[PDB]
Amino acid sequence: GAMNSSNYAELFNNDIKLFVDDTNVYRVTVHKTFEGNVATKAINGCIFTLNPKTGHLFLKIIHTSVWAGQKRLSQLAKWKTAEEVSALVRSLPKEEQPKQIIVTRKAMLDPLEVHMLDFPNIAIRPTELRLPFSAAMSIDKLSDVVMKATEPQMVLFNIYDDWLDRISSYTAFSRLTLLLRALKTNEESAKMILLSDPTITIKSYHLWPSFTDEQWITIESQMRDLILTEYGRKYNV
Amino acid sequence: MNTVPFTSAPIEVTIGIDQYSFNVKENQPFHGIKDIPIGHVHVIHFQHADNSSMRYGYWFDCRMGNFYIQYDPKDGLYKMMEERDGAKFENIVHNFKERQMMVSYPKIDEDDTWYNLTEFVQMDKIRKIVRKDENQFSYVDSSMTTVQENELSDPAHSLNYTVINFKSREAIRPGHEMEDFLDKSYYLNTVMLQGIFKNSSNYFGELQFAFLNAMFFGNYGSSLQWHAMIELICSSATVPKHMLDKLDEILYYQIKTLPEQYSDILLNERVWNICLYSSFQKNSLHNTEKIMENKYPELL
């Protein structure tokens with residue numbers, strides 16, 4: 001059943017699993033028409049499919065052309081997500097196929113279950129965790145590949161860079177969720193914290209800066225401070 | 001007008017015959033039911049005064065043989081049996097009638113209720129859902145599970161209703177996942193009507209039989225089947241016009257007949273709200289929507 005704070009270690013065991021987040025699949029700008037009505041213009045989106053143990057990210061870029069002449073796009077977006085996740089699983093060798101897929105939003109359960117009928121032994125699960133994967137488009141290199149796409153494309157990343165050389169999956173996931181929660185709560189401030197010191201760079205083959213173990217502790221501390229402040233404001237407490 | 005004689009009534013019992021029911025006292029000189037209308041299936045059903053647990057009963061059609069009831073003190077129930085000797089049977093019935101030991105099937109001339117509940121129900125279809133091929137009549141009770149319930153455990157005592165499952169390869173064509181899930185017309189019209197049932201009459205017969213088993217026996221799996229067959233039609237954008245008009249009549253008489261006090265357990269809130277207010281056919285069941293709104297406005 002549902003993935004929660006009680007069964008959290010299960011994410012880092014040796015059963016292959018993927019998180020699927022569909023919150024950046026269908027993206028629009030809302031604008032006024034010449035006649036003073038409101039219309040949307042779609043922009044490029046992405047499915048965020050992540051192995052939390054390895055850091056492997058299957059970023060399926062959703063080009064605006066997939067919406068052309070379609071109706072009920074927020075509904076179609078869930079089915080297109082389920083179609084592309086199902087295609088990804090069938091593309092993987094058997095020994096690489098997940099045993100579980102955890103969807104970050106419960107509305108993805110029926111679309112993914114129906115698309116995966118051919119895979120009765122792959123469990124489709126919701127989560128009670130409030131995961132910040134919507135903030136994936138605040139990672140400059142992920143935002144850049146989505147916005148530049150001129151056709152449907154899959155791009156493979158490791159969202160943990162080289163962190164697993166020094167830390168466990170559990171600690172890597174905690175760092176990722178903290179960085180994404182910060183970027184989601186106050187993007188400007190979070191991005192200031194990550195680049196303020198010009199001497200720490202992002203390798204060409206990485207997403208995040210090359211922090212030493214000591215600099216990560218300072219960074220992680222600055223992110224937690226950012227999140228609590230914002231929280232006091234949101235609620236006046 | 002046919003007769004189901006009773007050898008005796010050794011235990012106190014409420015006896016149902018279709019939508020009617022009568023209390024019989026322990027060792028009361030009761031010898032059966034006469035004037036049963038020819039042309040319809042019938043159900044004769046029982047609830048013991050000392051164990052209101054296990055409603056049970058028998059589906060039969062008097063055109064198919066001479067049937068009687070006899071209490072079995074070993075198995076502790078009223079059993080249906082066939083009398084193969086025509087002259088013995090005629091002689092038993094004539095004697096019990098002469099002594100006026102039989103209740104009369106109490107049909108009002110104006111009253112089409114039983115016809116309306118059993119319009120598509122055929123004994124030959126009942127005998128394929130309820131498998132006991134050595135008898136011409138079919139036993140059902142409160143506890144019997146369906147083939148679908150057993151998949152999710154004695155196969156011989158199962159209700160073999162047609163399995164309907166909206167998230168099954170049978171229901172969903174590869175490449176039409178979203179289309180087939182949101183519009184079940186493929187599943188209704190090709191898989192179920194053309195494929196399995198052959199025609200809408202057999203589909204309606206099974207729907208009506210599932211309802212009557214839910215109502216008369218509180219059979220939970222029958223109730224699931226009745227709702228699944230309703231939801232498959234209401235969730236199809238493309239249904240023949242005659243089928244929608246007939247479904248409205250079927251459901252109207254079912255809702256009209258349901259005991260007011262059993263709507264809490266026998267009616268699924270989700271299915272009815274979806275069927276009457278959200279589905280493709282939300283505007284196609286006028287009679288049913290009006291009786292549901294006037295009789296069970298709480299459920300909705």
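We count from 1, first residue shown onward.
Heads up, the Cβ atoms here are built off N, Cα and C, so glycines get one too.
DSSP classifies A:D21 (mutagenesis position) as strand under the three-state reduction. In Swiss-Prot, the entry for mutagenesis A:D21 to N (Swiss-Prot position 1853) states: Reduced growth at 30 degrees Celsius. Strongly reduced growth at 16 degrees Celsius. The structure shown retains the original residue.
Where Swiss-Prot documents A:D22 to N (Swiss-Prot position 1854) as a mutagenesis experiment, the accompanying text is: Reduced growth at 30 degrees Celsius. Strongly reduced growth at 16 degrees Celsius. Summarising the environment of A:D22 (mutagenesis position), the number of other Cβ atoms within 10 Å of its Cβ, over all protein chains shown, is 28.
Sequence-distant neighbours of A:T23 (mutagenesis position) (same chain, 6+ residues apart, CB-CB distance under 8 A): A:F48, A:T104, A:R105, A:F133, A:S134. Swiss-Prot documents A:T23 to A (Swiss-Prot position 1855) as a published mutagenesis change and attaches the note Reduced growth at 30 degrees Celsius. Strongly reduced growth at 16 degrees Celsius.
According to its DSSP assignment, A:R105 (mutagenesis position) is coil. A:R105 (mutagenesis position) has a Cβ environment of 17 other Cβ atoms inside 10 Å. For the mutagenesis experiment A:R105 to K (Swiss-Prot position 1937), the note given by Swiss-Prot reads: Severely impaired growth. Reduced growth at 30 degrees Celsius. Strongly reduced growth at 16 degrees Celsius.
Close to A:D21 (mutagenesis position) in the fold, though at least 6 residues off in sequence, lie A:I47, A:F48, A:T49, A:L50, A:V103, A:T104, A:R105, A:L131, A:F133, A:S134, A:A136, each with a CB less than 8 Å from its CB.
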